[PDB]
Amino acid sequence: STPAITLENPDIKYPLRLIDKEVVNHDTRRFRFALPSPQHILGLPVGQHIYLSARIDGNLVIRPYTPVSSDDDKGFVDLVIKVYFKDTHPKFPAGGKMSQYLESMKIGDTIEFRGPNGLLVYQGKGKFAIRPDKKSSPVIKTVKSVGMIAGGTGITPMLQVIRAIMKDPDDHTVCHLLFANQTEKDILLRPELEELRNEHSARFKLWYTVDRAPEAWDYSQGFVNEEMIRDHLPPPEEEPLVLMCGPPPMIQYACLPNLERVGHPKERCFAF
Ligand SMILES: Cc1cc2nc3c(=O)[nH]c(=O)nc-3n(C[C@H](O)[C@H](O)[C@H](O)COP(=O)(O)OP(=O)(O)OC[C@H]3O[C@@H](n4cnc5c(N)ncnc54)[C@H](O)[C@@H]3O)c2cc1C
């Protein structure tokens, strides 16, 4: 038999109860929400995400999240969240709406989840099903390697796919991640990524870039560029699938132009 799923219908909102909040570091949290019973699973295909929705300061706010849990977890869903506090970044004085709302929640408060959503589903052993849109059907793309470019919060769609691959010992797909952040301090999920590298280096390649680097830095500095894509993603000759998730100036200026310069087919590069 299979566990009961939580996300039965994508147009229903499921208010889930907050049961634990971990302060990972000053501005990073892990929020654990209870599913309807301890024996439920979320019901989120690999490749897809959920949305959170709430009335925040009187207005509707909806945002996508990819849990760090999986359908192997019974009874709960975990979200890792970067909190964007007001009065910290000069270009974003108000901070972030949903992330500050999450930070304000009390244990026992609920928030609405909906899903699953997204045009890409990983079907295992290198096979991806990618819709060109929500009523069109998908392209069952099969690849030997996956190039992944994440910026900031865009890591969690990548991590979900990486973990699904690594846990299947008969999945020979190789994932190459290039992960960009503002600073070293601002990197999400570094221990988790480095554990995967420790255990699965043959199938998981890891590289970081930071906009500004610390004194002691072993990786790259600057925005994603042509050289980083040549050096840290599979070559286009091997026809990898290229996945991206990051702030829309990152995708537009740093990722797509440079993927094209290396020779990857731009129009095949998928943005979560
Ligand atoms: C598929 C997918 C999965 C995602 N998964 C996650 C996840 O697991 N965890 C997660 O935390 N986010 C995730 N995100 C990002 C998420 O959807 C929101 O963009 C994020 O929570 C910020 O929303 P907000 O309402 O707090 O900010 P908004 O009010 O929408 O602010 C807009 C933008 O302003 C920038 N900004 C605001 N304040 C600051 C600040 N102090 N410093 C730097 N930049 C600032 C940010 O880039 C922010 O996105 C995901 C996005 C996608 C597309």
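Residue numbering: from 1, along the chain as shown.
Determination method: neutron diffraction, 1.6 Å.
Using the three backbone atoms N, Cα and C, a Cβ is placed for every residue, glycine included.
Lifted from Swiss-Prot, the feature list:
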type	residues	note
BINDING	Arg63, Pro64, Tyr65, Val80, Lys82, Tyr84, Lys97, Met98, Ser99, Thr156	FAD binding site
MUTAGEN	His49 to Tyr	Similar properties to wild-type
MUTAGEN	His49 to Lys	Decrease and increase in Km values for Fe(II)-[cytochrome b5 and NADH respectively
MUTAGEN	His49 to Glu	Increase and decrease in Km values for Fe(II)-[cytochrome b5 and NADH respectively
MUTAGEN	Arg63 to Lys	Km values for NADH and Fe(II)-[cytochrome b5 similar to that of wild-type
MUTAGEN	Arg63 to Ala or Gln	Increased Km values for NADH and increased dissociation constant for NAD(+)
MUTAGEN	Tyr65 to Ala or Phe	Protein destabilized, release of FAD accelerated, and kcat values decreased
MUTAGEN	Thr66 to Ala	Similar properties to wild-type
MUTAGEN	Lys97 to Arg	Little effect on absorption or CD spectra
MUTAGEN	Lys97 to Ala	Little effect on absorption or CD spectra
MUTAGEN	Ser99 to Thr	Km values for NADH and Fe(II)-[cytochrome b5 similar to that of wild-type
MUTAGEN	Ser99 to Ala or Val	Increased Km values for NADH and increased dissociation constant for NAD(+)
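Sequence features annotated in Swiss-Prot and their locations in the structure.
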residue: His49; record: mutagenesis position; DSSP (3 states): strand
residue: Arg63; record: mutagenesis position; DSSP (3 states): strand
residue: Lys82; record: FAD binding site; DSSP (3 states): strand
residue: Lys97; record: mutagenesis position; DSSP (3 states): helix
**Asked** Where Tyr65 (mutagenesis position) and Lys82 (FAD binding site) are concerned, what is their Cα separation in Å, rounded?
**Response** 11
**Complete:** Among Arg63, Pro64, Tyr65, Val80, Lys82, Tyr84, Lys97, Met98, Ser99, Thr156, which the record lists as binding FAD, the farthest-apart pair of C-alpha atoms sits at a distance in angstrom of 19
**Asked** Whose Cβ, among the mutagenesis positions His49, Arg63, has more other Cβ atoms within 10 Å than any of the rest?
**Response** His49
**Item:** recorded positions clustered about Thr66 (mutagenesis position) [Cα within 10 Å; pool: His49, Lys82, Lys97]
**Value:** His49
**Message:** Spatially, which candidate from the mutagenesis positions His49, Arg63, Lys97, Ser99 is nearest to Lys82 (FAD binding site), comparing Cα atoms?
**Reply:** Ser99
**Request:** Tell me the Cβ contacts of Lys97 (mutagenesis position) under 8 Å, same chain only and six or more apart in sequence, or just say none.
**Result:** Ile56, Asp57, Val61, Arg63
**Asked** What is the interatomic distance between the Cα atoms of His49 (mutagenesis position) and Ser99 (mutagenesis position), given in whole Å?
**Response** 17
**Request:** May I ask which residues of the same chain, at least 6 positions away in sequence, place their Cβ under 8 angstroms from the Cβ of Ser99 (mutagenesis position)?
**Result:** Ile81, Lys82, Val83, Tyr84
**Item:** Neighbouring C-beta atoms (10 Å sphere around the C-beta of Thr66 (mutagenesis position))
**Value:** 26
**Request:** Ten-angstrom check, please: count other Cβ atoms within 10 Å of the Cβ of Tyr65 (mutagenesis position), all chains counted.
**Result:** 21
